[PDB]
Protein chains: 2
Amino acid sequence: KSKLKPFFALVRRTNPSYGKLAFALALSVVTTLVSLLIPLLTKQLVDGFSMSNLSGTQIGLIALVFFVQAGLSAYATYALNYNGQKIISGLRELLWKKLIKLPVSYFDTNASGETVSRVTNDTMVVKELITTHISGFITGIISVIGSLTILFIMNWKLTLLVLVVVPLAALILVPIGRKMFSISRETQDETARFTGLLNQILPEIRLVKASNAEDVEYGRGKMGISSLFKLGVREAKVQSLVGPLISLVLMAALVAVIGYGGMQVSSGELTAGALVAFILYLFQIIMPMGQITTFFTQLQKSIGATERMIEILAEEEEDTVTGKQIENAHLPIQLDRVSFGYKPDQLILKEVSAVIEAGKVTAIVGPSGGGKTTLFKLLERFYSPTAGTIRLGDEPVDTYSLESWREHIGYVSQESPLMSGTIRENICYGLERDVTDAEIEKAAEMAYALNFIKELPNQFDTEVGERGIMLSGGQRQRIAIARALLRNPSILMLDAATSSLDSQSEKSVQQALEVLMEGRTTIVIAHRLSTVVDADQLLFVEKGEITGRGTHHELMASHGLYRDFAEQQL
Amino acid sequence: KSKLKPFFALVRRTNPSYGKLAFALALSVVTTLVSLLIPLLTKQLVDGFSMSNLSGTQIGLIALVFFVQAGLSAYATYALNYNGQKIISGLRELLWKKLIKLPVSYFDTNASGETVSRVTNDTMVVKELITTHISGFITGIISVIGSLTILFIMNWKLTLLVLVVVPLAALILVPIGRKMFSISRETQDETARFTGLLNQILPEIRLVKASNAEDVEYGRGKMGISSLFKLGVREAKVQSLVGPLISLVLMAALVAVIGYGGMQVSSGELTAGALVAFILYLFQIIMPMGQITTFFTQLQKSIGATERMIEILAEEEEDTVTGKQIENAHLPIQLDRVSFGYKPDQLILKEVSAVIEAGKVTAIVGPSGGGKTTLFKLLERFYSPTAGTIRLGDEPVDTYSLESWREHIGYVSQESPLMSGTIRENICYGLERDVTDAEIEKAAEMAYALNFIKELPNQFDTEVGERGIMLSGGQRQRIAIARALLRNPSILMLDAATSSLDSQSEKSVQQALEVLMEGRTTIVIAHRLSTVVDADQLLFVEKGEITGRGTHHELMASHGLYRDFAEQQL
Ligand SMILES: Nc1ncnc2c1ncn2[C@@H]1O[C@H](COP(=O)(O)OP(=O)(O)OP(=O)(O)O)[C@@H](O)[C@H]1O
Ligand SMILES: Nc1ncnc2c1ncn2[C@@H]1O[C@H](COP(=O)(O)OP(=O)(O)OP(=O)(O)O)[C@@H](O)[C@H]1O
Ligand SMILES: [Mg+2]
Ligand SMILES: [Mg+2]
C-alpha cells in the first residue's frame, strides 16, 4: 500500500498546533519571498543608499525593519519548535495509553523494554524531523517555484530542460530513499533490542556479581553497540552519497542546456549574454533543491521508526464496554469445561470443571507445573478461556465488565511484586476511594506487617526501591497481602501467599485472614498441606486437570497420590 | 571549577577518528578558501564568458572540477558523521564497561533504569551535536577571520569598532549559555526519570490489571510527558531569544560604525563607496556568525547532557587484583565480630560471630527480617563488613581476589531470578568453560528438572522470556538450583530455594543436595525446620544476633520461647 497516508494520519491524531504551524509557514513564506525579491532590484538598493547618504533620519527605519525581520524569523522558529514538541508529546501520550491498555498476552509475547525504547526513541526521531527540515523544505519549495517562474519569464524554452531534470532527480533519489527507510527501521529496532537487553541485565548486576559473568555481559553490550554503530555508519554513507548524485544530475542538466543553447544561438544569438544570466540563475536553483531533497530523505527516515509505532497503535484493548456490574459479589463460581494454551497448540488446562462455593476456602494443591496459577489467571479473566466459560450463578462471566469483576477480587501473585515508591503507595496502589490512615493501619495489622513498618521512618518513608529490593522477602509478601486485604474484595485469591514467611508469622497471618475473610469466598494455593488442612473443598490439580475433588479425608482416600504428599509431610 | 575541560577529557578518553576529523577540517578550509576565491572568480567568470564561447574542453574541465569539489564536500560530511558515530560508540562502550563493575551498593541506591536511560539519551545528544555543529563552527570561524582580514585592510577604525562590538555579543551569550546548560541538564534528568518509571510500570503489567489502576498509571505517564514538554518548550524559548540578540548587537555595531565613519566625513570617509562597500562586507561577516554562536550554545547543551556521565565514570571498581587465588576451598569459615548495615548508621547484623564447619550443613534459621539474607551477601563479599573480618582458618577473606572467592561459591538468590534466553543459556553464560550437553543434563537431573524441560522443546527452543515469566514459579527455582549445582562449587550457600517447590520435588532436590553435601560444604537458609532437622549447626538469627547455636536436638532443648517454632511446625 502506502506509508505517507498512515504517517500523516498519525500526526493528525496527535492533535498538533495546526493553525499555529500554518501561521508560522505563512510568515516564513512571506519573509522568504520578500528577501528573494529584494536583491533583484539593485537599482532600488543604490538609490536608497544615495538617499540615506542624503536623508538624515533613515537609519531608524532600516534598523527597525531589520529588527522586525529578525523577530519574525525567531518567532517562526519558536513556533515550529513548539509545534514539534506538542506533536511528540501527543505521540507519547497516545502510545502510552495504548500500551497500558493492551491485554496481558501482547506483553507476554513481545516484552516491555523493546516497547519503551520504541515509544521514547521513535518520538525523539519524529521530533528531530518535524522542527527544522519542514521549514527547510517550505523555504526551498518557495524559492524554487519563484526562480522557476523568473526563468520561464526570461525564456519559455530552457525551462523545459529543468522540467526534464526534475523527473531525473526523482528517479536517482528513489533508491536512496528506500535504502534510508530500511536503514532507519533496522536502527530503531536494534536500539530497542539493546535497551531491552540492558534493562534485563541491570538487576542481574546483583545476579552477575553472584556469578563471575561480568565479561560475558560486557561482551554482549559491546556486540549490541557494534551493531548499532554499523547501522549508523551505513546510514551516514547513504546520506553522504545523496549529495553527489544531485550534483551530477544538475551538472548533466546544465550541460544539456548549454548544448541546446548552442543551436538556439542561431536566432537568439546575442541572447548568449542572457544565457550567461540564465547560468547564474540556474546556480540559485541549486541552493534549495538540496534542501528539498534533504527533506525527502528525512521524511523517509522518520517514517521508518514511526512505522513500528503504528503497529502498536492498532492491537485492540479491553475496557468496561459491557457495563454489567456484578452488583451481587456473593455467588458460587462454576468452572465449566475450560482449557488453556498460551500458544494455540499446547494445552495446560485440559477439560477442567468444578465449583468454588462461596463462604469456604477452596484450596488448589498439586505438584509444581500442574497449572495452578493459570487457573487464577482465568478466574481473573486475564485471558479468555478457549474450551468453555466460567459462570457466577448461571451467568456467563463475559457478561460482566472488567472494571467491575476485577474490583471485587483480591489477587496475591506467586511472585509478589512491589513498585518503586513509598510503602503506603504500594499498599494503596490503584485504589480510587481515599484510604485516610485507619484503613492502612488495619490492613497492616491484619497482615502482621505493622510490627516492622513502625520500626522504620513510618509508612511514608523507606522507599522500596526497584522491584522491592530495599525490603526482605517476607516483608514484601506481607506488604502484598496487606494490599490485597486493603482492597477489601469479595473474592480473595492467595496463590503461595505464605511461601517465604516463618511459622509464627504464617500462623498469625492465617488466623487474621481466616477471621476476616471467613464470611467471603477465598481461593488459596498452598504447597504446604498444613495451611490447607482445615479447608472445605480441595481441588488437587495434576497436569492441568482436577483428578481429586473433595474434602481432606475424602480426597485423601480417593486420589492416592495426595496421600503421598500428606504422608511425606507427616 | 570548570566544565569544558572534563568534557574534552571524556571525549579524548575514547578513540575518535583523528585522521578523518583532520581530513574533514582541511576539506572545509579549502572549501572556504574557494569561497574567498569567488570574489576573484567574478573577474575569472567574466573572462570565462568571454572565452568559453571559444572553448568547450575548458567548460568540460571546469564542470569536472565542480563535481570533484562536490564529491570532496560529501566525503568531508561522511567523515564527520563517521567520527561522531565512533565517538558515541566509544562513550557507550566505556559507560557500559564502567557500569558492569560498580559495587552492588551503588545499584541498590541509584535506580538502574535511570542509568541506562542516561547512557542512551546522552550519547544520542553528543551524536546530535558533534558532526553538524563542529562543521558549522569551523566554517563560521574561518569565514569570519577571512572577512576580518579584508575589513582590517579596508579601514582601521571601523574594523576596530566591529571588534569592540564582538565582546558585547560575547557578554550577551553568557546568560543564554548558562540557561541552556541548566535546561539541558534538567531535560536529561527528566528523561531518565520518565524512562525509569515506564520500565518499572510495564514489566509489572500483571499487577496493574489486577489492581485496576490503568488510569493512575496513565496519569503518571502524562505528568512525565508534560514535564518533558515544558522543558522542551523552555529550550525552544531560549534558542528563539538567542535569535534576535545577535541581530540587535550587529545593528548597534553598524550604527556605531556609521557614526564613526561620519566622523571620518572630513577625511577617510571621502571614499563614501568604500564605506558603503564596508556595509556590504558587514553583511557577509554575520552569515558565518549565525553558525559560530549557535555552536557555542549547542556545546553548552552537550556539556549538560553528559554531566552525569562525568560523575558516573568515577566509582572505584574493585574486581580481580587482591592477588591471592583460593587453593584449598576446604577450610571452615570463621565469622568474627561482624556488624553490617546498608545505611551508614542502622545496624542489620549486630556483633554476629560463629564458625561454619567445612563439611557440615550450617542452617541459618529465624523469623523474617532477622537478617538471614544479608549474612549470605556478606559471605559472597557483596558488601564489606564494617565491624570485623572473615577468615578461612586464620586467613582474612579480603586477601583472596573476588574472582577466586566467587568462582568457588554457589549462591541461590531468594528471588531465584532468570534472564531472557534459552533455558540452557543461563547455565551456559554462568560459566566460561565449555559445559558439553552431558554435564548440563547431569546438572538438570540433579535438580529434578530434567523431565519438565524434556517435555518442552528440549532446552533450546524454550525461551524463558523477560524476568522468567514463561516458566512457572517452581520451574524457575529448579532452574536456579541447577545453575548453582552446575558450577561445581566448594561452598554451596543455598538461600531458601525449596519455597515454591512441592513435597515430592522438595524430597528429590533434597536428596541431590545431600549427595552434594557429602561432596563438600553447604549452607542453607530454611523457613521450615522440617527440611533442616538432619543438619549439624542449626543457627538462630534474630534481629541480627544468633541466639541459638548448636545441633537441632540441643538447640531445641536449650533455646527458650522460640522452641514454639518447632512446636508450631509440629
Ligand atoms: N506465558 C506463560 N505463563 C505461564 N505459564 C506458561 C506460559 N507459557 C507456558 N506456560 C506453562 O504453564 C505452566 C506454568 O503455569 P502453572 O499454572 O503450571 O504454574 P504453577 O502451578 O503456579 O506452578 P508451581 O507450582 O511450580 O509454582 C508451565 O507448564 C509452563 O510451561
Ligand atoms: N537495601 C537493603 N537490602 C536488604 N535489606 C535491607 C536493605 N535496607 C534495609 N534492609 C533491611 O534488611 C532486612 C532485610 O534483609 P534480611 O537479611 O533481614 O532478610 P531475610 O533474613 O532474607 O528475610 P526473610 O526471612 O523475610 O526472607 C530488613 O530488616 C530491612 O529493613
Ligand atoms: Mg530472606
Ligand atoms: Mg505455581
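Residue numbering for chain B follows Swiss-Prot, covering 9-578 in order.
Method of determination (from the header): electron microscopy, 3.6 Å.
Placement of Cβ uses the backbone N, Cα and C atoms for every residue, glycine included.
Per Swiss-Prot, the features are as follows:
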- B:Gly374, B:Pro375, B:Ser376, B:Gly377, B:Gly378, B:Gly379, B:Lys380, B:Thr381: ATP binding site (BINDING)
- B:29-309: domain 'ABC transmembrane type-1' (DOMAIN)
- B:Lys380 to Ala: Complete loss of ATPase activity (MUTAGEN)
- B:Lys380 to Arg: Retains 2% ATPase activity; unable to transport Hoechst 33342. Traps ADP in a beryllium fluoride-dependent manner, confirming ATPase activity. Probably unable to undergo NBD dimerization (MUTAGEN)
- [ ] Among the binding-site residues B:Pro375, B:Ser376, B:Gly377, B:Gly378, B:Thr381, say which ones reach under 8 Å of chain A by Cβ distance, listed as they appear in sequence.
- [x] B:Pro375, B:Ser376, B:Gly377, B:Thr381
TODO: Would you find the one among the binding-site residues B:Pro375, B:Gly377, B:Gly379, B:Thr381 whose Cβ has the most company, meaning other Cβ atoms within 10 Å?
DONE: B:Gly379
Task: Surrounding CB atoms that lie within 10 Å of the CB of B:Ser376 (ATP binding site), all protein chains - done: 21
Open item on the list: Can you go through the recorded positions B:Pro375, B:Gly378, B:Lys380, B:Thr381 and pick out those with a C-beta less than 6 angstroms from ligand 2?
Closed with: B:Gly378, B:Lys380, B:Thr381
- [ ] Give the subset of the binding-site residues B:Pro375, B:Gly378, B:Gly379, B:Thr381 lying near ligand 3, defined as CB under 6 A from any of its atoms.
- [x] B:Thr381
Open item on the list: Counting across all protein chains present, how many other Cβ atoms fall within 10 Å of the Cβ of B:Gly378 (ATP binding site)?
Closed with: 23
Task: B:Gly374 (ATP binding site): secondary structure state under DSSP, collapsed to three categories - done: coil
Task: Residues near B:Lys380 (mutagenesis position) in space but at least six apart in sequence (CB under 8 A) - done: B:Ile372, B:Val373, B:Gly374, B:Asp503, B:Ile533, B:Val549
Task: All-chain count of other Cβ atoms within 10 Å of B:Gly374 (ATP binding site) - done: 23
